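Trainee: I have a structure here, written as structure tokens, and I will follow up with some questions on it.
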Amino acid sequence: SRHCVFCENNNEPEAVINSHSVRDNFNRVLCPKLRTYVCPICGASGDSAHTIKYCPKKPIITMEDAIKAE
Amino acid sequence: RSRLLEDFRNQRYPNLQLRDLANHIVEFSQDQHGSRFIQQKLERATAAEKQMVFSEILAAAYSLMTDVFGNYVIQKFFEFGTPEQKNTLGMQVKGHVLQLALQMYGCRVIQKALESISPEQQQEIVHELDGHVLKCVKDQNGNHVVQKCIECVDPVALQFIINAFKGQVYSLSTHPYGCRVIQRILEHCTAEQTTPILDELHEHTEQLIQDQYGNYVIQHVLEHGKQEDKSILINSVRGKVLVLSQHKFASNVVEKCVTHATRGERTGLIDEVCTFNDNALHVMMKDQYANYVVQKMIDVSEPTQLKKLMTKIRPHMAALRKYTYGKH
RNA sequence: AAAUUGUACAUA
Ligand SMILES: [Zn+2]
Ligand SMILES: [Zn+2]
């Protein structure tokens, strides 16, 4: 939509915000800031790149897991 | 094409009237501009011309209904015609309602008829389609028809479907088209028809919420069913709020659970999410789905839980500012 | 610093 949300919520300068979109006409990833990032969980990069909270392997956290982490 | 359709597809008759369409409506209803013209100029004049159009198409009804453009014609007739024509059409349709419901345009027309015809002929069509419930609900076109019937017919006549569902309510509440049929069932039936299906649902509640279609069934029972069913489902979640607010489908079920509830249920669940081991609150505010549960909890709670919650996760706010969440 | 907030409902 004529601008990239990621670079906007990341408070990049306004020129960068309106200089690209987040994803693609092919539904790849377009934002270079997000394409540079390698996922520490699933290694994916570039075309399928994503941040940690939205990673497809971000594991379901149970109660007992929340107890062990203490 | 013949002569007249090549004359009108180029538009050479700016003052055309219904009577001018003689001996070419079968070909006009198969052309776009012609079906639009016949469709839009069938509200004025007398019924004599409308009787003509009825006669010239009662010979090709079985094809105009399975026609991409004729189906609007058949529809408009079922909507605007004198009851004699309603019955005269209604007659020759029986004997093929299976096929005519499986086909796109024919089933559009079938739907269009069930809102204007007589109840008796309606029930004739009802008794027509017994048993095939399987192959019909599990179809891209049969399910829409089924829904229109659930909206327009007497529940007691349809009760046989209530008996074709036992042993199948699960594999259909999880079906992409069946789930809509089940929602229509629950929103348009009696106590004695919802009761067995509602028990069937309360059986497979667990696996249903984590399914991308059963969760619409649950969500539909939570904001439309009786308070009792609401409580019955509300209790079968206590102990799993953290595990489910992380699930993509079940999280909406959590939201629609905290919205519709009594003071004891709301307070009970708020208490469940108050005893979370600090880092599980971090899972809440952080995870992509739970935070919705968090906010819908912030908006609907009583002020006691409010002030006993604005503080409960007030530190994690600092770790939430760098997101998109502007929460005062 | 890893920040984008989330699932269904058919004919020119
Ligand atoms: Zn960007
Ligand atoms: Zn990943």
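To match Swiss-Prot, the residue numbers of chain A are left as they are there, and the shown ones run 316-385.
Looking at the header, which is where the method is noted, we find X-ray crystallography, 3.7 Å.
Each Cβ is built from the backbone N, Cα and C atoms, and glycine gets one as well.
Relevant sequence annotations retrieved from Swiss-Prot are reproduced here:
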type	residues	note
MUTAGEN	A:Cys319 to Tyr	Strong defects in abdomen and oogenesis. Reduces binding of zinc. Complete loss of zinc-binding and loss of function; when associated with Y-354
BINDING	A:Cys319, A:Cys322, A:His335, A:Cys346	Zn(2+) 1 binding site
MUTAGEN	A:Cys322 to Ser	Strong defects in abdomen and oogenesis
MUTAGEN	A:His335 to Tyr	Strong defects in abdomen and oogenesis
MUTAGEN	A:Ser336 to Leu	Strong defects in abdomen and oogenesis
MUTAGEN	A:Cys354 to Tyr	Strong defects in abdomen and oogenesis. Reduces binding of zinc. Complete loss of zinc-binding and loss of function; when associated with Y-319
BINDING	A:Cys354, A:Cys357, A:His365, A:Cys370	Zn(2+) 2 binding site
MUTAGEN	A:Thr377 to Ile	Strong defects in oogenesis. Weak defects in abdomen
MUTAGEN	A:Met378 to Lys	Strong defects in abdomen
Trainee: Around A:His335 (mutagenesis position), which of the listed binding-site residues (A:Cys346, A:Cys357, A:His365) come within 10 Å, judging by Cα atoms?
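Mentor: Correct set: A:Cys346.
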Trainee: Please identify, among the recorded positions A:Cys354, A:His365, A:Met378, the one with the smallest Cα-Cα distance to A:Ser336 (mutagenesis position).
Mentor: A:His365
Trainee: So which of these recorded positions, A:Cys322, A:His335, A:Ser336, A:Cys354, A:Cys370, get their C-beta under 8 angstroms from chain B?
Mentor: none
Trainee: Taking ligand 2 as the reference, state which of the recorded positions A:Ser336, A:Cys346, A:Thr377, A:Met378 have a Cβ closer than 6 Å to one of its atoms.
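Mentor: Cβ < 6 Å from ligand 2: none of the recorded positions.
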Trainee: Setting A:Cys354, A:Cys357, A:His365, A:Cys370 aside, what same-chain residues sit with their Cβ within 8 Å of the center of the Cβ atoms that define the Zn(2+) 2 site, listed in sequence order?
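Mentor: Near the Zn(2+) 2 site, the remaining chain residues are A:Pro355, A:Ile356, A:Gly358, A:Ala359, A:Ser363, A:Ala364, A:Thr366, A:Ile367, A:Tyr369, A:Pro371, A:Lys372, A:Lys373.
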Trainee: Please go through the binding-site residues A:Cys346, A:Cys357, A:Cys370 one by one and keep those whose C-beta falls under 6 A from any atom of ligand 1; give the result in sequence order.
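Mentor: The binding-site residues passing the 6 Å Cβ test are A:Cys346.
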Trainee: Taking the Cβ of A:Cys370 (Zn(2+) 2 binding site) as the centre, how many other Cβ atoms fall within a 10 Å radius?
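Mentor: For A:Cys370 (Zn(2+) 2 binding site), the 10 Å Cβ neighbour count is 15.
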Trainee: So how many other Cβ atoms are close to A:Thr377 (mutagenesis position), meaning within 10 Å of its Cβ?
Mentor: 14
Trainee: Hey, how far is A:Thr377 (mutagenesis position) from A:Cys370 (Zn(2+) 2 binding site), Cα to Cα, in Å?
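Mentor: Just about 18 Å between their Cα atoms.
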Trainee: To test your reading of the Zn(2+) 1 site: which residues beyond A:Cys319, A:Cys322, A:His335, A:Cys346, same chain only, put their Cβ within 8 Å of the Cβ centroid of those residues?
Mentor: A:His318, A:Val320, A:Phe321, A:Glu323, A:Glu327, A:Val331, A:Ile332, A:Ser334, A:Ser336, A:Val337, A:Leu345, A:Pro347, A:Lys348, A:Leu349
Trainee: Which number gives the other C-beta atoms within 10 angstroms of the C-beta of A:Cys357 (Zn(2+) 2 binding site), all protein chains shown included?
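Mentor: Excluding its own Cβ, the number within 10 Å is 14.
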Trainee: Enter the number of other CB atoms within 10 angstroms of the CB of A:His335 (mutagenesis position).
Mentor: 15
